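Step one of this worksheet: look at the structure below.
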Amino acid sequence: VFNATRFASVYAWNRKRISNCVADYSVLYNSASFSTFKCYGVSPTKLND
Amino acid sequence: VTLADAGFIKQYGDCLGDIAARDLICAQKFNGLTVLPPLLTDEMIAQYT
Amino acid sequence: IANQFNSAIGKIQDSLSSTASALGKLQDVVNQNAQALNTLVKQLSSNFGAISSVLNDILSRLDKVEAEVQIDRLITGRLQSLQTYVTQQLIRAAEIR
Amino acid sequence: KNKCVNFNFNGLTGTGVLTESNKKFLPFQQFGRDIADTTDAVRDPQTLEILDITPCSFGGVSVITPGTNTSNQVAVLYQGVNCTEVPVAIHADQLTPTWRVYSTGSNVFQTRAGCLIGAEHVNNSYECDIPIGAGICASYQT
Ligand SMILES: *[C@@H]1O[C@H](CO)[C@@H](O[C@@H]2O[C@H](CO)[C@@H](O)[C@H](O)[C@H]2NC(C)=O)[C@H](O)[C@H]1NC(C)=O
Ligand SMILES: *[C@@H]1O[C@H](CO)[C@@H](O)[C@H](O)[C@H]1NC(C)=O
Ligand SMILES: *[C@@H]1O[C@H](CO)[C@@H](O)[C@H](O)[C@H]1NC(C)=O
Ligand SMILES: *[C@@H]1O[C@H](CO)[C@@H](O)[C@H](O)[C@H]1NC(C)=O
């Protein structure tokens, strides 16, 4: 998702299904690489719980 | 006249399981609301009468 | 006079065995107290403008500072639900007295 | 099961005692809810059985006293409680009231009003001094 060579264009934005897996959101959210990481019904600290 | 709780003890085994679905008095008590018994029993009111 | 008293006491038993609603003054008091308690339990389902009615979900999903603003909304409305219940019960206690 | 715990199912945190349920959940249901919109049953995400959730036992505590210039002796009513829940409270873990010298027992009385500790049950009746409920009163006497 985040490092794939080619993104979709915003008029035809791609959707991937995320399923049957252990996510780690500390591995994402603690990265220095993101200018925006903005949440709308959960704090990004709580995503691992 | 049919009463809704007289106050005369709830001992968990009479309120868990099937009763935790089919009784309002367990939804009241599990939310911090309790009936207290009257000081005179109905048998003492009948002795006065 | 004795046979008329004995027959009139017979009609009390027959009526109390036959009609349903005669103790409606006592049943209305039991119904009002039950309906007021059911109303108070049901006010826990209200969000009062918070993200959830469920206090544990606010604490599962939000950090200390975000959760305080949501919990304050539930405290405000639940405290108002108790102040309403206790005022209505103080007003009913005067009718019963 | 049958023990008071801090549960967390799929991120649903709560405090309660878990029992095996006979509730008939459909495959698309993970939780059941009360009329207060609180979760009151859950399907365990490891082994798909249904667990009833019930809150850890609780009740009012009333303290029964003569005047403090008459005595420092008090009795305690755990109100709406069967006696068994006050020994089972044994303070090797926590409670809301920190004190537990009463739960020594030896002078426990079951009333309809609750579990009464620190008062001797006597068979001979008197006029009501301190009202406990359900026909029971307490008094400070020789
Ligand atoms: C307090 O709880 C105990 C159980 O822990 C109750 O004892 C049961 O009483 C019934 C009716 O006599 C019997 O069928 C059971 O066999 C008893 N069980 C045991 C383990 O003794 C007791 O009745 C309760 N008392 C009150 C007043 O609630
Ligand atoms: C958890 O383990 C049990 C036993 O192996 C299994 O039946 C169940 O399907 C597992 N849960 C998931 C999500 O597969
Ligand atoms: C309370 O008891 C003390 C003695 O311990 C006595 O001096 C006082 O007058 C008493 N007061 C009342 C109101 O009983
Ligand atoms: C009360 O009296 C009965 C006999 O009528 C006796 O069996 C019982 O043990 C007595 N209880 C107390 C607390 O003395």
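Residues displayed in chain C correspond, in order, to Swiss-Prot positions 923-1019.
Each Cβ is built from the backbone N, Cα and C atoms, and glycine gets one as well.
According to Swiss-Prot, the naturally occurring change C:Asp950 to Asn is described as follows: In strain: Delta/B.1.617.2, Mu/B.1.621. Just so you know, the Cβ of C:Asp950 (variant position) picks up 11 other Cβ atoms within 10 Å once every protein chain is counted.
With a 10 A radius on its CB, C:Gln954 (variant position) counts 14 other CB atoms from all the protein chains. C:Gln954 to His appears in Swiss-Prot as a known natural variant, with the remark: In strain: Omicron/BA.1, Omicron/BA.2, Omicron/BA.2.12.1, Omicron/BA.2.75, Omicron/BA.4, Omicron/BA.5, Omicron/BQ.1.1, Omicron/XBB.1.5, Omicron/EG.5.1.
Where Swiss-Prot documents C:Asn969 to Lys as a natural variant, the accompanying text is: In strain: Omicron/BA.1, Omicron/BA.2, Omicron/BA.2.12.1, Omicron/BA.2.75, Omicron/BA.4, Omicron/BA.5, Omicron/BQ.1.1, Omicron/XBB.1.5, Omicron/EG.5.1. Cβ contacts within 10 Å of C:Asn969 (variant position), excluding its own Cβ and spanning all protein chains shown: 14.
Variant annotation in Swiss-Prot: C:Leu981 to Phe, described as In strain: Omicron/BA.1; the structure shown retains the original residue. Same-chain residues at least 6 positions away in sequence with a Cβ under 8 Å from that of C:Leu981 (variant position) are, in sequence order, C:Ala989, C:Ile993.
Record note (Swiss-Prot), natural variant C:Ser982 to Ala: In strain: Alpha/B.1.1.7. The unchanged residue is displayed. Under a cutoff of 8 A between CB atoms, and with a sequence separation of 6+ in the same chain, C:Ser982 (variant position) has no neighbours.
Following the DSSP three-state reduction, the secondary structure of C:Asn969 (variant position) is coil. The two recorded residues, C:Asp950 (variant position) and C:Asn969 (variant position), show a Cα separation of 31 Å.
Annotation note: C:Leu981 (variant position) sits in a helical segment as assigned by DSSP.
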